[PDB]
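Novice: Have a look at the structure that comes next, please.
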Amino acid sequence: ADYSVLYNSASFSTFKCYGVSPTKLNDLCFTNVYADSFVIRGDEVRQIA
Amino acid sequence: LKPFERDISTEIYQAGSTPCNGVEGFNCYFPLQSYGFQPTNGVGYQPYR
């Protein structure tokens, strides 16, 4: 993992971690990370949460 | 906070590279949140003296 280049990238319009801290993600070990990607509107980002 | 320590600072909390404490911006949250007590809330959500 290497989320430190993505937390300090400062090029995103949405970046929040839920149930976990967004300041530690390259120190917490996990098992499987599933990435789902989709593009929506600007009046539909708040619905996805 | 340490035993018998009180906070009087209103600074904005700094998250990530982007500085805060009044230079408000992306990842600049205010830690002091309101409780929001109402009688319509649950009994675990009501004020305790």
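Note that chain B is numbered according to Swiss-Prot, with residues 461-509 shown in order.
How was it done? The header gives electron microscopy, 4.2 Å.
Cβ from N, Cα, C; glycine included.
Pulled the feature table from Swiss-Prot, pasting it below:
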- B:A475 to V: Increased resistance to neutralizing antibodies (MUTAGEN)
- B:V483 to A: Increased resistance to neutralizing antibodies (MUTAGEN)
- B:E484 to D: Increased replication in human TMEM106B overexpressing cells (MUTAGEN)
- B:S477 to N: In strain: 20A.EU2, Iota/B.1.526, Omicron/BA.1, Omicron/BA.2, Omicron/BA.2.12.1, Omicron/BA.2.75, Omicron/BA.4, Omicron/BA.5, Omicron/BQ.1.1, Omicron/XBB.1.5, Omicron/EG.5.1 (VARIANT)
- B:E484 to A: In strain: Omicron/BA.1, Omicron/BA.2, Omicron/BA.2.12.1, Omicron/BA.2.75, Omicron/BA.4, Omicron/BA.5, Omicron/BQ.1.1, Omicron/XBB.1.5, Omicron/EG.5.1 (VARIANT)
- B:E484 to Q: In strain: Kappa/B.1.617.1 (VARIANT)
- B:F486 to V: In strain: Omicron/BA.4, Omicron/BA.5, Omicron/BQ.1.1 (VARIANT)
- B:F490 to S: In strain: Lambda/C.37, Omicron/BQ.1.1, Omicron/XBB.1.5, Omicron/EG.5.1 (VARIANT)
- B:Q498 to R: In strain: Omicron/BA.1, Omicron/BA.2, Omicron/BA.2.12.1, Omicron/BA.2.75, Omicron/BA.4, Omicron/BA.5, Omicron/BQ.1.1, Omicron/XBB.1.5, Omicron/EG.5.1 (VARIANT)
Novice: For the recorded positions B:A475, B:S477, B:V483, B:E484, B:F490, B:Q498, return the ones with C-beta distance to chain A below 8 angstroms, or 'none'.
Specialist: B:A475, B:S477
Novice: Round to a whole number and give the Cα-to-Cα distance in Å for the pair B:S477 (variant position) and B:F486 (variant position).
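Specialist: Each residue's Cα considered, B:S477 (variant position) and B:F486 (variant position) end up 10 Å apart.
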Novice: Helix, strand or coil by DSSP: which one applies to B:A475 (mutagenesis position)?
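Specialist: Its secondary structure by DSSP: coil.
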Novice: Fill in the CA-CA distance, B:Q498 (variant position) to B:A475 (mutagenesis position), as an integer in Å.
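Specialist: About 31 Å separate the Cα atoms of these two residues.
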Novice: Do any of B:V483, B:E484, B:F486 (recorded positions) have a CA within 10 A of B:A475 (mutagenesis position), and if so which?
Specialist: B:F486
Novice: Given B:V483 (mutagenesis position) and B:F490 (variant position), what distance in Å do their CA atoms have, once rounded to a whole number?
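Specialist: About 12 Å separate the Cα atoms of these two residues.
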Novice: B:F490 (variant position) to B:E484 (mutagenesis position): how many Å between their Cα atoms?
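Specialist: Between the Cα atoms of B:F490 (variant position) and B:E484 (mutagenesis position), the distance comes to 9 Å.
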